[PDB]
Amino acid sequence: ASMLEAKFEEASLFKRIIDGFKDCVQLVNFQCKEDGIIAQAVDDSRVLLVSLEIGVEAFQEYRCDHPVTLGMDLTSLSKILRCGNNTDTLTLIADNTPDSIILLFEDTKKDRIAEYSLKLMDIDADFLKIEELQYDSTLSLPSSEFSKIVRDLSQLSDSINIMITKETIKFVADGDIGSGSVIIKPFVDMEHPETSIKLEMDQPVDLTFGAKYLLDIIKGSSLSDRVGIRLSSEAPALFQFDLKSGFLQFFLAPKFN
Amino acid sequence: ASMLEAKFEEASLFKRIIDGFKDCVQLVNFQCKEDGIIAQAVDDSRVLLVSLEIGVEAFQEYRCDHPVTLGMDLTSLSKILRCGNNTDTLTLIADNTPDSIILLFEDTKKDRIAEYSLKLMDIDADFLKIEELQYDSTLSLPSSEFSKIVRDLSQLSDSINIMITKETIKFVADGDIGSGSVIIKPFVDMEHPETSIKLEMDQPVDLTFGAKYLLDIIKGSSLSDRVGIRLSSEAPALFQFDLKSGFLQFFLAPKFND
Amino acid sequence: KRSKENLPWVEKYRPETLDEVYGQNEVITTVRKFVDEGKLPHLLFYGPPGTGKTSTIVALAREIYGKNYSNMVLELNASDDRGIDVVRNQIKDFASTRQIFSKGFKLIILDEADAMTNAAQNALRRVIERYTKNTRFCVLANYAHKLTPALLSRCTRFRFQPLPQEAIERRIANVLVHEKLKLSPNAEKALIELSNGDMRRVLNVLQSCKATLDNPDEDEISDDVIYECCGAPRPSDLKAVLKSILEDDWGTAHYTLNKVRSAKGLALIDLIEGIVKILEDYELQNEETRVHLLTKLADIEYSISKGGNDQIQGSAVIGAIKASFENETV
Amino acid sequence: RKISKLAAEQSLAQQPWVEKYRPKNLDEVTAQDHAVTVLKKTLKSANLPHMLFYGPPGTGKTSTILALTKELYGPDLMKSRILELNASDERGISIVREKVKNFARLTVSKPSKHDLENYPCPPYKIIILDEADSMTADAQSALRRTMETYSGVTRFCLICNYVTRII
Amino acid sequence: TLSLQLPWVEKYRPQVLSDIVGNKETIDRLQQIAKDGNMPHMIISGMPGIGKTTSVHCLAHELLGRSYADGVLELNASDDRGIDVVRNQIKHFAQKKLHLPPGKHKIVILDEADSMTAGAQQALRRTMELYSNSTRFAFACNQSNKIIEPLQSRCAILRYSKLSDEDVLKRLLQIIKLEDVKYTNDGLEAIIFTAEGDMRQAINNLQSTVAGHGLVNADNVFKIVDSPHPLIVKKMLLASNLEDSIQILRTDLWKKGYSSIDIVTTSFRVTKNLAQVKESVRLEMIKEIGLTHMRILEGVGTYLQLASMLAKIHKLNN
Amino acid sequence: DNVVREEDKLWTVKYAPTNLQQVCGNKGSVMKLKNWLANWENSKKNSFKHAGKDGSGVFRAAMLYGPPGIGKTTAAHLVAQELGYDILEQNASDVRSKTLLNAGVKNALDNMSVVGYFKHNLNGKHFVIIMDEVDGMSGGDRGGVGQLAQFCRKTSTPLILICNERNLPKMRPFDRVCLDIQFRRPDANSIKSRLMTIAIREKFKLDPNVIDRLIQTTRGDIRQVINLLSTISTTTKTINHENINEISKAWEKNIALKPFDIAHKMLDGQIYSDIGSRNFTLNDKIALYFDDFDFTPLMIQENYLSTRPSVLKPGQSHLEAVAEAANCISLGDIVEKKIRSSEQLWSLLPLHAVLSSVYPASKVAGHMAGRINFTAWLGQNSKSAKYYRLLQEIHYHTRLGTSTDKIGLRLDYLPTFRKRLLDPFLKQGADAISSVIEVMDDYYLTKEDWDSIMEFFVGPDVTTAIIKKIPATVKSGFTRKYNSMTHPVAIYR
DNA sequence: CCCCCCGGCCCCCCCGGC
DNA sequence: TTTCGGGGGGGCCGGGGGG
Ligand SMILES: Nc1ncnc2c1ncn2[C@@H]1O[C@H](COP(=O)(O)OP(=O)(O)OP(O)(O)=S)[C@@H](O)[C@H]1O
Ligand SMILES: Nc1ncnc2c1ncn2[C@@H]1O[C@H](COP(=O)(O)OP(=O)(O)OP(O)(O)=S)[C@@H](O)[C@H]1O
Ligand SMILES: Nc1ncnc2c1ncn2[C@@H]1O[C@H](COP(=O)(O)OP(=O)(O)OP(O)(O)=S)[C@@H](O)[C@H]1O
Ligand SMILES: Nc1ncnc2c1ncn2[C@@H]1O[C@H](COP(=O)(O)OP(=O)(O)OP(O)(O)=S)[C@@H](O)[C@H]1O
Ligand SMILES: [Mg+2]
Ligand SMILES: [Mg+2]
Ligand SMILES: [Mg+2]
Ligand SMILES: [Mg+2]
């Protein structure tokens, strides 16, 4: 009960992080090292990749003797985490050659201790290397607005087209019942910078993606007020939500031209 | 409409009482006597016994000329009870050797009346006097906390183990995907006595119960903010919720330890 | 439900203790010994209607648990849902949990188990095996072919015989004492004969006979009363019909059959059954006679079961008997 | 348009003779005394058993049961004390297990003062299963314990032409 | 009395592979597998009460030991075994991480697998294939034909034969010595004869006879165990004189309370299995028996119909 | 990290093929599939309209089918990996209902692979959708079988479907949408080297002469052969002729026969002799019926007149035995009606087996004189149902004018309607059109009713040739005139 | 005031002997 | 093909609870 000891001062953060991508990937390998936690998971369709980084600063008393790998099913983890409380502190305990991990919910005001054990999964998924790439379009927009547009357009077509040109962003969805379009332009306000839609377009872009994948991606909006979308000519689109000391990234492969 | 007439100032109260155990038992014999109303029913699986008592003080008016037994189907009674509003008085009316029970919802302010009838049934179940027992352990805690513990542990396993030892109560559940264990210790608060967790142990206790039965039992948390639990090795576990002038009790048999 | 006197006699005289079950002495003795020494196994009561299976199991439950046996046992019958889901949830929960009231073992009574589905019977196997330390099963049936071999493998079998003459006589005596009734020896013999080993028939017929008497407090139940209430032929009528068939010409036999039936409006099927009973005792020189009799009379009974022309059926009975008995000469 | 409702007597007067002269009481049943006497004694004994009427067409079984129910309860209480099911109704095993059982377990309808003063009013109700020989064997088996368990408040009457069809 | 004596079928249920009698070669194969591990997927089939569940449980226990509670998942007909269960619970168990000795695997025991639905069986295929490096599957059933061919392909077939009278006698003698039961040779012979190769039935009958009468002789055994009615039916059908067959029918079957439907069904089965009679004669007999069976199902179940059936059979045989 | 020792693995995994050449048997099918997947890109470039020498260029989906344990999944994965595609695999363990299919793999038919992009072949970024165990999905519409058939027509990426039974009704939607590739049971010669290598590696003695027997035990199931070797070698380290018979009998694969095989076996005279009946018992024959109780009686009734019997009793002609068999078949039909009644007397199924199949077969058992034919009763029943529906429609169109039932309409009215509707065209040409229409208007008959009426007649009054012989101008004018007027309606919906 | 979880009908497909 | 009845599996609908 000493090899790995990672304490979140609030159990709500980890639960929210898991809920951010629990509807897209089932089995996930968490690699815990002295620098923090990193996870990479491929969806069943093999077109959506989820990457998660949690830094030590996000924790309270992070400690890792040697690198460890924990394979967990997100359904069981979510079921365990729903037994906690936001005020409660959540400590993850793992030992050498662990067949299970211990989740400890502690309450400071009271003397109530809740200890849970989660059986680890044997996962043999390969780890892919994502090298830094220079995209031709980068737009930062409010997460709520992006989710609203995605949900509105998903009601018409199974696919959504994103077109980026000079100070102009267009989301189109054409299906059988009808068609819908949404147009935005960059805007900044000193009084409310958090709503400032920012666009940097090195070159014009035009891509198409599946509605279900975007609906899964927008579930991370509860973690960050803003969302950053990076698009290249013929490369996967990157949807990033920033955390206190980590990130949640979704690499979505587009539909073939 | 003379032999039995009982008035509830708020029908919501009776609706809550029925909802407390309508998911446990289906067919119930309500015995109405001059001192009030009492019901006792054993579920189909014969694992859980529900015992309800309501005194005269719970009623604005109460008059029962002679003892009468009314056999009812709880689903039908709940369907009729959900018809009433929260601003209406509820009168239960029965005659001599009745074949039906009349429920009368009244709204004097709006001068509105709603009368429903429920046909009675011939239930050949005799009330079994539950002899008082000296339990090994007796504890009491807020209803919400116990309900949260039960709902959290029921996700992991179909059986929940309750163990009482010196100033400590442990709820454990071991299942296919993992295990869970919750520790609670006795404690008293003078600023919030309603949140106090009280324990009194004469002997240590260790019992196991089915999760579904506990999930049904915790539905009585809407009648009382606290719940009492009495446990013994050789006796069924007693979960009691206290009403203003009565009580609702669940006697649950533990699983065979083998 | 104002009093037990308002019940039909078949229910008013239901045995309440093992001492009130007659005609099954071996089974009662064995089960009582099992209970006395605490060696009760899983039981299978197999037998024909109205022999005392349900009565015996209820009395055994009362003996084991007492007056409050109803809340201490799990009884399921053909009027209840007993699908595989019920086995998986209700029976399994009852078998795996302690008694609410006492610390004794648990009893599950599957009355009329021959009406249970194959899937439920298969699901019962591991429930019976796993919880045998604290639970016992009783299965009651009239048709053993509806029970899976696996279930029969796990049960100890007791066969309820058709009730013997002495048991029916004793129960009739008890009923006569209770009801303040008078019964003639010939009427009693006829009642036993028509009972066919079923106590329910005896009780129903006796109740009808009492209802028939003008003054039941003083009038005695004679065989005439029984034959009138049941609308059954007298032995003399059967003898006369058979004698006329076997001795007289066709005109006389037809006339005698019609007259005998019209006297009291007898049914042809009752005459056929009585004549078959009589003929079973007859010693026949040729097997062909018996073969023809059995085949033709079975065909006639099957035809009657679907209706048809009564007069033609009676003539067919006469002709079949005559043709069959013509084989006894050569 | 609309037509003024006809009186019961006038309606029956212009009915076919078979319906017009249907027996109205047990005394009008012609040649079934061996059973009608037993049934009549129940008006005083109040211990009516479960009944199985069987016989060829047009012998008076349905008329007999209707007249018995009339004599036992009265025109006011009959409807509340009788449940009739025949070959024109649905009588599957589910129906037997739910509707028939539910009616059998109910408390008997309350007689009025006039009903008590003018009719025997026995403390049980009657379930009539006319043309019972059309019911399947499994549905019949579903009735076995229902008949015995609720005999204190319910009595069954099965009517048929072919008695062999009854298990 | 509110106490129960533990049945001997449970008290003396074999706990090791060496205590199981019959099917010697398969038992030795199981012992060797348990020795060296590397247990493959297997399907064990056979008739009731011959030691299939016992064999599987003993193998699992001897293979796993202290890790039995964590490395065994048991499902039978009394548990939920739908396609959802296969896709979630069994898959989670197969994917679960568990440190085991160098030659051991997790075990899934699907008892009474013949009752499983085709959908669940289909879902089991790739679960078995993908996770075979850590999990192995043992099916136990009575009718292996109910197991779909793709599943049979992935498993090792073990067909259990019926127990001979010698093995049954050996086990009964062991139990008798352990219980100090007083017996006579005729009593044990009767118990074995009535058991018909079912060890569970034999032990249950022995215990019932001891409880009800103490001494295990012929008389007490036959009082507790009734002579199987199929043999009586065979004697009825093989009789030479119609009068003898009718006498057997009336005295040994009808007066004992055996139902007509049971009698006719048993007659059909016995006639089908009557290898001593020419097949064509058996076919005619079956035609007549089927006529009688249809009549009985129609509602005319009477002694006269059965007697007519016997008369027709005798007429055919002459 | 902990790895698994090769000694811990099943022999089937330890010796699974690693490349396409190690696959034993079915070389032609493997080459066909490989070439199809190699030229799929070119086929796409041509819009899947140009067929090559093999004719596989017009199929966007391949469908591999064969018996269990022959190398279907192995070959599919090997071909997918060899050409460098990214594999997206689905099986019976996954939910493939219509809803999941549309919400799942449907979006991957024209989508790039993130794995194929982060692992960089030019096809690496493209998917190969492998749907294994397609026969393991239940349902008619909610199952998604028709949905997969629809997917097979518009997929933008290669799609390979695998099943065991290609001829099941559920497979009907895949009639002519995919390139069908059949995998057959591999013979002993194609595998002998594999088993000998496994034997020498595993250190147990195996005699080659029994390999043919071993395969016969497993019915060509290589996986079952390997399992048998692994299980038997645990205690018997030498496999020879001294123990082959017992092993074969203990491990024999007992598969249910198909209707043609059932008919062939049941009608063989040998099994009805004393020795044959002692070897193949009556119980075995009843079980053979129960292999397919729905189709066996139809097969027997179809083929019981096409035999040369060898079981004829002295003085008995083939015709007399045929008559006895027909009588028994009629009795079996009565029993079948009893079984499927409201009483649901399924307990009569064994009796049916005797009356419908075993008894008549025993009466006419022998050698099949010609080919075994599939039952013609189902098609005739469907045709009769169609004709009865048409007759009912015609009757209720003409109900207002006629006085008869539908049977009377067919037997009596129809010939006169033929004389007053068809004959005039053959005598007066176009001049009769009006009259015919008049008659139709008098009976509320439509053009479709006219054709249906003409379709009923049999024997000398067949109309097909006569109708075809009518001049095309007359028929065109008839249609024009009927469409140029207003007509009444017998039934207003 | 609006969204999500999860109990309950409802529909549709498939055996039915040993 | 298909005349009840049981069983299973998947789809919506809607109550309740939470935010
Ligand atoms: N051995 C018996 N002794 C006394 N009365 C009996 C006996 N058997 C039957 N009866 C009478 O008939 C009635 C019915 O008896 P039951 O025990 O229900 O017979 P049963 O064998 O259970 O009938 P089935 O199998 O459900 S048709 C009892 O209430 C008794 O009044
Ligand atoms: N015993 C009878 N006494 C007087 N009228 C009778 C008698 N039997 C039949 N009828 C007359 O025929 C009519 C029909 O009598 P029902 O009682 O319906 O006979 P049923 O036996 O019920 O006929 P089935 O069995 O339904 S064909 C009555 O309305 C009477 O008019
Ligand atoms: N070969 C055996 N050796 C010793 N006891 C046996 C043997 N077979 C059966 N028994 C005894 O009978 C009891 C039941 O054996 P089981 O293993 O349950 O038979 P089974 O073949 O699994 O029955 P089914 O197929 O589920 S009906 C065991 O606990 C033993 O006490
Ligand atoms: N042609 C083959 N050559 C060598 N081994 C084979 C061959 N076919 C099957 N096997 C062996 O059996 C194992 C399973 O082969 P599979 O490819 O799964 O056959 P399959 O036709 O897909 O069986 P199904 O349809 O899933 S029941 C392989 O790993 C091999 O060990
Ligand atoms: Mg009974
Ligand atoms: Mg009538
Ligand atoms: Mg078993
Ligand atoms: Mg495969």
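Swiss-Prot numbering applies to chain F: residues 288-407, 413-785, in that order.
Recorded method is electron microscopy, 2.1 Å.
Note that Cβ sites are derived from N, Cα and C of the backbone, with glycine treated the same way.
Swiss-Prot annotations:
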type    : residues                                                                                                               : note
BINDING : F:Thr299, F:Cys311, F:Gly353, F:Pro354, F:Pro355, F:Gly356, F:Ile357, F:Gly358, F:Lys359, F:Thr360, F:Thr361, F:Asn456 : ATP binding site
MUTAGEN : F:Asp427 to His                                                                                                        : In cs mutant CDC44-2; causes cell cycle arrest
MUTAGEN : F:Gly436 to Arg                                                                                                        : In cs mutant CDC44-3/4; causes cell cycle arrest
MUTAGEN : F:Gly512 to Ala                                                                                                        : In cs mutant CDC44-9; no effect
MUTAGEN : F:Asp513 to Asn                                                                                                        : In cs mutants CDC44-1/5/8 and CDC44-9; causes cell cycle arrest
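Shown on the structure are the features that Swiss-Prot records.
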residue	record	Cβ neighbours (10 Å)
F:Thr299	ATP binding site	21
F:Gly353	ATP binding site	23
F:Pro355	ATP binding site	24
F:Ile357	ATP binding site	25
F:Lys359	ATP binding site	24
F:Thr361	ATP binding site	19
F:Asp427	mutagenesis position	19
F:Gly436	mutagenesis position	22
F:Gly512	mutagenesis position	22
F:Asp513	mutagenesis position	24
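Close to F:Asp513 (mutagenesis position), meaning Cα to Cα within 10 A, are the following recorded positions out of F:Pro355, F:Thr361, F:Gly436: F:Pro355. Comparing F:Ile357 (ATP binding site) with F:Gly436 (mutagenesis position), their Cα atoms are 26 Å apart once rounded.
Taking the Cα atom of each, F:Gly436 (mutagenesis position) and F:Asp427 (mutagenesis position) are about 11 angstrom apart. When secondary structure is read from DSSP and collapsed to three states, F:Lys359 (ATP binding site) falls in the helix class. Among the recorded positions F:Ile357, F:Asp427, F:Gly512, F:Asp513, the residues whose Cβ lies under 6 Å from any atom of ligand 4 are, in sequence order, F:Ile357. Across the residues annotated as binding ATP (F:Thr299, F:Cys311, F:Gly353, F:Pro354, F:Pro355, F:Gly356, F:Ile357, F:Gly358, F:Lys359, F:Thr360, F:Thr361, F:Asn456), the two Cα atoms farthest apart lie 19 Å from each other.
Of all the binding-site residues in the record (F:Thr299, F:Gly353, F:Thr361), the one with the smallest CA separation from F:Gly512 (mutagenesis position) is F:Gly353.
Filtering of the recorded positions F:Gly353, F:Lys359, F:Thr361, F:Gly436, F:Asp513 by Cβ separation from chain A (threshold: under 8 Å) yields no residue. Checking the recorded positions F:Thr299, F:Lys359, F:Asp427, F:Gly436, F:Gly512 against ligand 8, the ones with a C-beta less than 6 Å from an atom of that molecule are F:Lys359. On the backbone, the CA of F:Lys359 (ATP binding site) and the CA of F:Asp427 (mutagenesis position) stand 14 Å apart. Here the Cα atom of F:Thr361 (ATP binding site) is found 18 Å from that of F:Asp427 (mutagenesis position). Under the three-state DSSP scheme, F:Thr299 (ATP binding site) falls in the helix class. The separation of F:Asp427 (mutagenesis position) from F:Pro355 (ATP binding site), Cα to Cα, is 12 Å. Distance from the CA of F:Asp427 (mutagenesis position) to the CA of F:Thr299 (ATP binding site) is 23 Å. Proximity to chain E, taken as a Cβ less than 8 Å from one of its Cβ atoms, holds for F:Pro355, F:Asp513 among the recorded positions F:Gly353, F:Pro355, F:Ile357, F:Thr361, F:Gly436, F:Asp513.
Under the three-state DSSP scheme, F:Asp427 (mutagenesis position) falls in the helix class.
Residue pair F:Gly353 (ATP binding site) / F:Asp427 (mutagenesis position) shows a Cα separation of 11 Å.
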